[PDB]
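Q: Pasting in a structure now, in structure tokens, and then I'll have a few things to ask.
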Amino acid sequence: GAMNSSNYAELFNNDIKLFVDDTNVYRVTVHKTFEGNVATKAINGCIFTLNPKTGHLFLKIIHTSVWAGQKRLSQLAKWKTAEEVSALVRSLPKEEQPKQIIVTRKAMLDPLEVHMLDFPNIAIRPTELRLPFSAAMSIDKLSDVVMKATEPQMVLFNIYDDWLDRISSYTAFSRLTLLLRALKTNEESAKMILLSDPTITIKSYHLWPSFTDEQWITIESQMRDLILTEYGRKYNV
Amino acid sequence: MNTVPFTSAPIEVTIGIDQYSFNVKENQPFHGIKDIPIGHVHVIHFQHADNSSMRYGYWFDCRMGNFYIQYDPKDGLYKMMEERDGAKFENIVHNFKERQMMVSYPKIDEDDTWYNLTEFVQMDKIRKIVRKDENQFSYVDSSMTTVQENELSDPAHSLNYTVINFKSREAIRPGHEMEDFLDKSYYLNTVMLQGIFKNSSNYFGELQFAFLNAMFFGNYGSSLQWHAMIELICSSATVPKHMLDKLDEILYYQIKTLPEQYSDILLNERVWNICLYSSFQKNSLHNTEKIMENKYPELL
């Protein structure tokens, strides 16, 4: 069924599960034409498919060529997402296939169920979690690889870097969601918090800075402060 | 004209025969129904006054034999039986009539409603859906589940409706996932009409049977089947012209016959809004759309 906060643990049990977020698959700029009309131009997008236990991110780059000559692109995008997630599951060994796919948007349920008919034991479910995966394209290294792509391309990351050496998958997910929620709420201020000290660097093979445990406590504090500050500004509280 | 005599009426009951219903009191001198038009199928149905739980009845064709009703005080229901001794049957039904303890099938000659509701229903298809080969007539009740419903638990007492599932490999060609889910023409034309039903008459026969089981018995699985078979046609961009024109007439008479105070339980708001206002055939069901808008506007 629809995942939430009683069973918030069940997420991190030994049953392999993948989150699928489709919010960055079909992306457009909205600009004015010569005739004084408004026109969309598609830019590269991505499917965000994440194993929340392991941090393994399957980033399927959606090249703008996929939209060429197609109609109803917002509808097509859900079916393209479902096609690629099904393809990803087919490419995996049986022992690595998920037992649950959790879609961040209920509109993905029918497309994914239809493409996954060959896997009747894989539960396709929505969630009541409001996850900030839309802000994946605020992670510089993810945005760079998506925008540079000249063809369809799958790129693998660990979105937790090396954190699981020191913290639980539950704790790493809570850190990830805080960081993404901050980047979604005030991207420029969230990036300032992360890059404020030029002495703390991002390893070539990482997405985030190499913070010590104490530095992460301080960073998490500053992110919670940023979210609360923005809440106050929006609602005059 | 055929007759269905009753041995007696020991318990108070509402008796239906096709679209008509009457009441019989406990131990009333009732000996059945005379003046029944031949040719079609018929249904005789029951709802006990003392327990309106379990409506039940029997589909039959008078041409296939001589049928009567006898109450079984062990099983507590009116049972249809066949009289194999024609001389005995002719002797009863020439006399009970000479007694006048039978009600007359009240067919108005302008009224062709029952023919419109059963045009495509045939006893031989009914006996494939309701499997009890030792009888020429078929028992249905309120509680009987469908084979499909059993897949999501006594197979002998089940309604063997054609399984329709829009999210199944049968409905969706690998490589045509979006196409076949958004346009069910493949599933309708190749799988159901060419593959399973063989023609539109058998399709409509099952749809008409499902509607009547839903209406007469309040059989939920039958309502689901009726709705599913409508939605499959309406959700297809490609349907022969004759089938759409016939579907409009089939549904019009079904909507016309539906008891006014039964619209909450027998009509699925989602399916009817989709078929009338969103589907490929939204502009193909003129008569149905018009009777639904004027009779049941609350649903839309």
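All residue numbers here begin at 1 and follow the chain in the order shown.
If you check the header, you will see the structure was determined by X-ray crystallography, 1.7 Å.
Cβ atoms are placed via backbone N, Cα and C, with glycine included.
What Swiss-Prot records for this protein is below:
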MUTAGEN   B:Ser236 to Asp or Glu (Swiss-Prot position 253)  Disrupts interaction with PRP8
MUTAGEN   B:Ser236 to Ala (Swiss-Prot position 253)  No effect on interaction with PRP8
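Give me the lay of the land around each of these features.
A: DSSP gives B:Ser236 (mutagenesis position) a coil state; it is part of no helix or strand.
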Q: Quick check on the gap: how many Å separate the Cα of B:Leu152 from the Cα of B:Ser153, given the 4 unmodelled residues in between?
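A: Roughly 10 Å, rounded to a whole number, separates the two Cα atoms.
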Q: Just jot down the residues in the same chain as B:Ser236 (mutagenesis position), at least 6 apart in sequence, with C-beta under 8 A of its C-beta; none if empty.
A: B:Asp183, B:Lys184, B:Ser185, B:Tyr187, B:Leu188, B:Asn189, B:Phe280, B:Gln281
